[PDB]
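Asker: Would you mind keeping the following structure in view while I ask a few things?
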Amino acid sequence: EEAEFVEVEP
Amino acid sequence: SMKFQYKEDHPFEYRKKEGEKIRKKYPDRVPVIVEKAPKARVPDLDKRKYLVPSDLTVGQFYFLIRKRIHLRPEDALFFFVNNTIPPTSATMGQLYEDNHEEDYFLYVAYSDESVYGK
Ligand SMILES: [Cl-]
Ligand SMILES: [Zn+2]
Ligand SMILES: [Zn+2]
């Protein structure tokens, strides 16, 4: 399936 | 000699469309596919797609991946990008600029081994 990106924190 | 399952599961045309879209939407981040290197003795992560601030360093990204795979501080972890271990002081943006593929993703493998893929 088409996962969302992990939004990596600064 | 890099082999990513992601590229088998998602075709180039659609990867590129996604990479273009996410590059445009987030000008101060870069899209990164992360997988365990083939045959390595480290856990797989559920998440393979990472949207990374361009100024995050490779070292900071190692720290994140190490944490997510639950490595002990004494355990080794290496990243491979185009069969090369990147320096920790580089930013992920620089690594992306020099190594992203034609679908606009950067592909990073992680491994317990200091040589890739076997
Ligand atoms: Cl896709
Ligand atoms: Zn897909
Ligand atoms: Zn091995």
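First residue shown is number 1, and so on along the chain.
Including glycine, each Cβ sits where the backbone N, Cα and C put it.
As annotated in Swiss-Prot:
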{"type": "MUTAGEN", "residues": "B:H10 to A (Swiss-Prot position 9)", "note": "Abolished interaction with ATG4B"}
{"type": "MUTAGEN", "residues": "B:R29 to A (Swiss-Prot position 28)", "note": "Does not affect interaction with ATG4B"}
{"type": "MUTAGEN", "residues": "B:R48 to A (Swiss-Prot position 47)", "note": "Abolished interaction with ATG4B"}
{"type": "MUTAGEN", "residues": "B:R68 to A (Swiss-Prot position 67)", "note": "Abolished interaction with ATG4B"}
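How buried are the listed features, and what sits near them?
Answerer: Around B:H10 (mutagenesis position), taking its Cβ as the centre, 18 other Cβ atoms fall within 10 Å, counting all chains.
Cβ neighbour count for B:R29 (mutagenesis position) (all protein chains, 10 Å cutoff from its Cβ): 23.
Mapped onto three states, the DSSP output places B:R48 (mutagenesis position) in coil.
Spatially close to B:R68 (mutagenesis position) yet at least six residues away along the chain are B:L45, B:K47, judged by Cβ distances under 8 angstroms.
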Asker: Quick one: Cα separation, B:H10 (mutagenesis position) versus B:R48 (mutagenesis position), in Å?
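Answerer: Answer for this pair: 12 Å between alpha carbons.
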Asker: Among B:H10, B:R48, B:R68, which mutagenesis positions lie by ligand 2, judged by Cβ under 6 Å to any atom?
Answerer: B:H10
Asker: Give the three-state DSSP assignment (helix, strand or coil) for B:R29 (mutagenesis position).
Answerer: strand
Asker: With every protein chain in view, what's the tally of Cβ atoms within 10 Å of the Cβ of B:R48 (mutagenesis position), excluding that atom itself?
Answerer: 18
